[PDB]
Number of protein chains: 2
Amino acid sequence: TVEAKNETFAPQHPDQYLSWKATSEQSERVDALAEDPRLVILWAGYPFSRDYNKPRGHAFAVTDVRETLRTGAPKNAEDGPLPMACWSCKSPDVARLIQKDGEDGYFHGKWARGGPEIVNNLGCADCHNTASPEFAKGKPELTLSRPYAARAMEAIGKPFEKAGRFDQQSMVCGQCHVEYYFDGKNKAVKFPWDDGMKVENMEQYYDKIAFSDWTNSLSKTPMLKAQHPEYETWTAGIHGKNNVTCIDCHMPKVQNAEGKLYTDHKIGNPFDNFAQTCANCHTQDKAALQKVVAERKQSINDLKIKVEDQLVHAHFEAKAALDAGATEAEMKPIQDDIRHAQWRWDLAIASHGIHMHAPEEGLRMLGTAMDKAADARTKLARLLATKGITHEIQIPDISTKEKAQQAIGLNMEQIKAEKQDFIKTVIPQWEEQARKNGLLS
Amino acid sequence: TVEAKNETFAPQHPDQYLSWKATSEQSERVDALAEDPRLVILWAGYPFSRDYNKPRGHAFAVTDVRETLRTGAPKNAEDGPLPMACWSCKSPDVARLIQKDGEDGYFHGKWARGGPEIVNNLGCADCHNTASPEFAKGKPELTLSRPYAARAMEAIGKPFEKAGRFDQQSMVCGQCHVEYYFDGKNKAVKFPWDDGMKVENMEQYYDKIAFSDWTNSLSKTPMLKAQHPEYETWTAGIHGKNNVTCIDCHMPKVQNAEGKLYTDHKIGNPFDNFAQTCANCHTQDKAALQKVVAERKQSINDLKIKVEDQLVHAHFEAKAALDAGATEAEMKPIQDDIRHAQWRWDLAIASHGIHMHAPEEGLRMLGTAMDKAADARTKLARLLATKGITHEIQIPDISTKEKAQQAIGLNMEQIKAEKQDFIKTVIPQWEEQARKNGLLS
Ligand code: HEC
Ligand code: HEC
Ligand code: HEC
Ligand code: HEC
Ligand code: HEC
Ligand code: HEC
Ligand code: HEC
Ligand code: HEC
Ligand code: HEC
Ligand code: HEC
Ligand SMILES: [Ca+2]
Ligand SMILES: [Ca+2]
Ligand SMILES: [Eu+2]
Ligand SMILES: [Eu+2]
Ligand SMILES: [Eu+2]
Ligand SMILES: [Eu+2]
């Protein structure tokens, strides 16, 4: 009884439907690797070294997961680099399939397999029990449509159904806006929250089960990859501590033309509606609050770049150590420190809202990353010396995304042409198939 | 015109006099070197490595300066390690001498010279223009009694005489609760604020004038010492941004037994009268707000320790490089990085209020400290390698203050013995002379 076809709800709920549709205006797709080429080096050997953009409107989730280089150019339903779990946070079709096929059945297999199944935009059935008769009557009926997210909330001692209204509001965002990994043979989404949500809890969690996301191809370090941990870091910041929910800033209550209050579904930058967001709680003016936020943004940016630069040198120094014949046992304590430094850095800055949601926590994490990078490069200098190398390791030119991608052995020309071909030809086929099966309108 | 004998004011201003006197209740003198022996290593060759306690009541300023190991046991008025400037932030006799002898005449000579002249407790004339007829009438007539504090406020574009009431409130505290250095042959107190009050502004300021406070005796680094930068960090934090003044929290308006409002002069922990401090602006209860502050205290302490462990290794590694024949030119780039690393650290945590006044800026500075610490230690491992050393440098046992002070070659037993003799012998002579001269009731 999951209804992925969002337009079904438009006549009944035009205020929400129309503002939900309006994230298509948040259309700028900003190239983060271009802005920061050092990312290409840290993520060397991982699909993030190919294509990483800043988040844009919910309306683009499906297009973005289709179009990113990270998903590649699969040639059949069992091909392509990535698994079914990549659709999970993109489309209400995920809730449809989890319902139709069960959770294990949904996760089974490759991302390509879901192409003709997962076609509706991130929407109503992701956050709402749209089956409930109270929903047509205009009550939200908030629900967790994703059982892995429900299990995670229970893991942190906050089961959804026993939570109050205000906790639930943030929990629906917390279905997607979290750090996750792929667990088990089927690569199911799991939130690493069993020992809590602090960078130190997750770090020890991942070490205890010996998990790695990929091996950095320069340093050979078994690495952990952080993703957008908004729920975890918001929980850590002063706003979250005061139960200022994601919704208080992100989905303000606004009035339609006839003066009726509804929830603004145009999920974006809270500053775009300051009067209905921050102004509900703060007497300071818009420019004053923007300036403070911009300053924490810059403070974080400056320290993040320092840590990234240490991390670039460390990877290249570990590369030189390997090139000078370092063995696995020689490298292991170095790679442990790289893994930890980089885990701490990535969780600190993988949420683009960290300077707003929990700037102290972001800054703290970057300091603890820095501590491990120092340990890595110090160990590395001693290892290099034992191989008879006592000079500074030179780094190749990485002044642009293109040079850094080339520096790590990526043929971007081919990766892009194959991708371009996949987008022009396969997508239109997936949409046609979806329509013929009445999955798409 | 300065009246340094505070009790002169007890009849006219009893509510303020009696609460001012009550800082004598705040009497615990907590040994900060015992709590953190790494400080002895960082400060090796400087008096802070001998004796450093946490702040206590204003009532003890004079006592503490007399009794600390840092001022030693001068045998006469031309003796002892420190200058007149050490009196400057302890007593209203400072304001008396500056008026009497001029600011140059006050600064000339040794701390010992001022013993029999600087005898009254930190008090009314330090913050108030008590010579004004308006003062007898109960008006505050706040003033800057310290000309070097007045130049600093003008240097940051905030001349006191033009500042509104509420800016002036924190400026009185900013006569003392700042980072400073000793300038010129006479060792005059100066706030290094010409280029701004940010750690980066001050670092570049001290480098441009080629200033150091001392040479670390292990690494031979020309160091910068930070002191309690409350004014600077308060300005950088969210309260200062909102002109929540030092007074809003530390000197709240309270009622006497007859219901007359007055400024509470018992300057201490704002949480002791939570109902008239935080509760004036916040709805959260005391335990919740104490919990947040304690959490930031812990965050910063955790990171602070990591930085200090890296610095401890850096100084001993530098020691090892020197002992292996490193030249001045070889040491120079490493000492720059230790000097900068340690400056950023010390400025981050030399104010014991940092986790309250500006925890994000504290955490930010510690991360920039760690960036340089990583440079210093990577450099050192390479340089040590050129001397044929490729093993990690072992550190002596510094698990207690006493062990750390032994390791840096302090004869604590003789230092303490000489100091205790001085306290019991010279202080009463000073008091007797002051009384005889009408300076001390
Ligand atoms: C697809 C276009 C839809 C439609 C038809 C609706 N929504 Fe949402 N919604 C979400 C949240 C967090 C709230 C507020 C919850 C609360 O106040 O406790 C709402 C609110 C609603 C309502 C209730 C009426 C109102 O405006 O308050 C209705 C009828 C409604 N919405 C319809 C969360 C989400 C999403 C999270 C990412 C998604 C996507 C949607 N909603 C999508 C839709
Ligand atoms: C809209 C995007 C904003 C912005 C820019 C800010 N807020 Fe809030 N805020 C709220 C509460 C309860 C606090 C704790 C202080 C208190 O007890 O009053 C804050 C704190 C802040 C800060 C300072 C904290 C920091 O991160 O350093 C800043 C810069 C800030 N806020 C900006 C409460 C609310 C709301 C209540 C429902 C809402 C809405 C907002 N804030 C929105 C915003
Ligand atoms: C000349 C080098 C000295 C010496 C020997 C001392 N002072 Fe100060 N002092 C100032 C402030 C604001 C405090 C409280 C805040 C804090 O310590 O973080 C102190 C405290 C002390 C103490 C007690 C604590 C300790 O270190 O054990 C002692 C013994 C002490 N001082 C000695 C302010 C200032 C200044 C304001 C510009 C100046 C100058 C000095 N102090 C100088 C010295
Ligand atoms: C999975 C079904 C999601 C849920 C539930 C929520 N969000 Fe989301 N969000 C998701 C994705 C995959 C993206 C990126 C989309 C793209 O193609 O780039 C986003 C994006 C945002 C943004 C950025 C918007 C922009 O930059 O223009 C914001 C501020 C945001 N999301 C907030 C947000 C809130 C508050 C949520 C709970 C009401 C929420 N999201 C839920 C995936 C999912
Ligand atoms: C939730 C549990 C997710 C899983 C599993 C995956 N993604 Fe996602 N994605 C999620 C959110 C909340 C956001 C927006 C916030 C942000 O910081 O990015 C995104 C965004 C994307 C994007 C657009 C931004 C970009 O990186 O270019 C893409 C292309 C993307 N996601 C792809 C993608 C892939 C390939 C996944 C499987 C590894 C995947 N996502 C999983 C939430 C979640
Ligand atoms: C105000 C108290 C907020 C709360 C609570 C939440 N968010 Fe937020 N977020 C807020 C602002 C003002 C900004 C913009 C920062 C800026 O420099 O303008 C953001 C940013 C995000 C982002 C990054 C989006 C992007 O860069 O594309 C995301 C994904 C986001 N916010 C999501 C989010 C979630 C899921 C929240 C609850 C866990 C949440 N925010 C709370 C303001 C506030
Ligand atoms: C700085 C550490 C101070 C010292 C030492 C003393 N006073 Fe004070 N006083 C100070 C401030 C910052 C204020 C508040 C000014 C404002 O704008 O509100 C005051 C206030 C007074 C007043 C005014 C009446 C009142 O608000 O209580 C008086 C008469 C006064 N103070 C007297 C006084 C006496 C007698 C002192 C020594 C025993 C003394 N003050 C010390 C700052 C400081
Ligand atoms: C020099 C004349 C000062 C002025 C003016 C102010 N403060 Fe101060 N303070 C000063 C010293 C030398 C000390 C340490 C005293 C000691 O012997 O340890 C302090 C201490 C404080 C404290 C700590 C109190 C305690 O720990 O019990 C606080 C909270 C404090 N000072 C705050 C403060 C405020 C708000 C001021 C302006 C009203 C102020 N101080 C002025 C030196 C001087
Ligand atoms: C509340 C918004 C404050 C303002 C503004 C200022 N101070 Fe403060 N300070 C505050 C608290 C609650 C505390 C104690 C923190 C804790 O862990 O309980 C402090 C601490 C200090 C200290 C350290 C005192 C000590 O450890 O002995 C000092 C010296 C101090 N505060 C001084 C000070 C100055 C000079 C300020 C204006 C520049 C200032 N504070 C503002 C609360 C608040
Ligand atoms: C007004 C004269 C205040 C007094 C007294 C105290 N606080 Fe405050 N606080 C005030 C403002 C205007 C703000 C900015 C947020 C806002 O409401 O606009 C704050 C902020 C805080 C915070 C959050 C920021 C942070 O430091 O992480 C905390 C934790 C806080 N305040 C605590 C606190 C305590 C413990 C106080 C007494 C010692 C206190 N505040 C006094 C205004 C004022
Ligand atoms: Ca992850
Ligand atoms: Ca100094
Ligand atoms: Eu965006
Ligand atoms: Eu104290
Ligand atoms: Eu408030
Ligand atoms: Eu804050």
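Quick note: numbers on chain A are straight from Swiss-Prot, i.e. 37-477, in order.
The deposited model was determined using X-ray crystallography, 2.0 Å.
Here the Cβ of each residue, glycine as well, is placed from N, Cα and C on the backbone.
In Swiss-Prot, the entry for mutagenesis A:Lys126 to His, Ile or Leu states: Almost complete loss of nitrite reductase activity. The structure shown retains the original residue. On its own chain, A:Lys126 (mutagenesis position) has A:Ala97, A:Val98, A:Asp100, A:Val101, A:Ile154, A:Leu158 as residues at least 6 apart in sequence with a Cβ closer than 8 Å to its own Cβ.
Every protein chain considered, the tally of other Cβ atoms within 10 Å of the Cβ of A:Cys163 (heme c 2 binding site) stands at 25. DSSP gives A:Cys163 (heme c 2 binding site) a helix state. What Swiss-Prot lists as heme c 2 binding site is A:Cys160, A:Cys163, A:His164, A:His301, and the listing cites a large-scale study or a structure entry.
The number of other CB atoms found within 10 A of the CB of A:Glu215 (Ca(2+) binding site), across every protein chain shown, is 24. The annotation Ca(2+) binding site is assigned in Swiss-Prot to A:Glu215, A:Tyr216, A:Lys261, A:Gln263.
Of all Cβ atoms in the protein chains displayed, 23 besides its own lie within 10 Å of the Cβ of A:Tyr216 (Ca(2+) binding site). Annotated substrate binding site per Swiss-Prot: A:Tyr216, A:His264, in sequence order, evidence recorded as a curator's inference.
Among the mutagenesis results in Swiss-Prot, A:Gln263 to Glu has the note: Increases affinity for nitrite without changing Vmax. The residue drawn here is the original one. In three-state terms derived from DSSP, A:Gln263 (mutagenesis position) belongs to neither a helical nor a strand segment and is classed as coil. Taking Cβ-Cβ distances under 8 Å and a sequence separation of 6 or more, the neighbours of A:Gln263 (mutagenesis position) in its chain are A:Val214, A:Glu215, A:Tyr216, A:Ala386.
Spatially close to A:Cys314 (heme c 5 binding site) yet at least six residues away along the chain are A:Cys285, A:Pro306, A:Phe307, A:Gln320, A:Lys322, A:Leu325, judged by Cβ distances under 8 angstroms. In this structure, A:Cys314 (heme c 5 binding site) is part of a helix by DSSP. Taken from Swiss-Prot, the feature heme c 5 binding site applies to A:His275, A:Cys314, A:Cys317, A:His318.
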What is the interatomic distance between the Cα atoms of A:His318 (heme c 5 binding site) and A:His264 (substrate binding site), given in whole Å? 27
Just give me the nearest neighbour of A:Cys163 (heme c 2 binding site) among the binding-site residues A:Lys261, A:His264, A:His275, A:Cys317, Cα to Cα. A:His264
Secondary structure at A:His275 (heme c 5 binding site) (DSSP, helix/strand/coil)? helix
Please determine which of the binding-site residues listed here (A:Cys160, A:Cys317) has the lowest count of neighbouring CB atoms within 10 Å. A:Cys317
Please name which of the binding-site residues listed here, A:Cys160, A:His275, A:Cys317, is nearest in space to A:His264 (substrate binding site), Cα against Cα. A:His275
Can you tell me which of the binding-site residues A:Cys160, A:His164, A:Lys261, A:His301 is spatially closest to A:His275 (heme c 5 binding site)? Compare CA atoms only. A:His301
Binding-site residues compared (A:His164, A:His275, A:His318) - highest count of Cβ atoms within 10 Å: A:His164
Would you list the other residues of this chain near heme c 5 - those whose C-beta lies within 8 angstroms of the C-beta centroid of A:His275, A:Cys314, A:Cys317, A:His318 - in sequence order? A:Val280, A:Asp284, A:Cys285, A:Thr313, A:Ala315, A:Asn316, A:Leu325
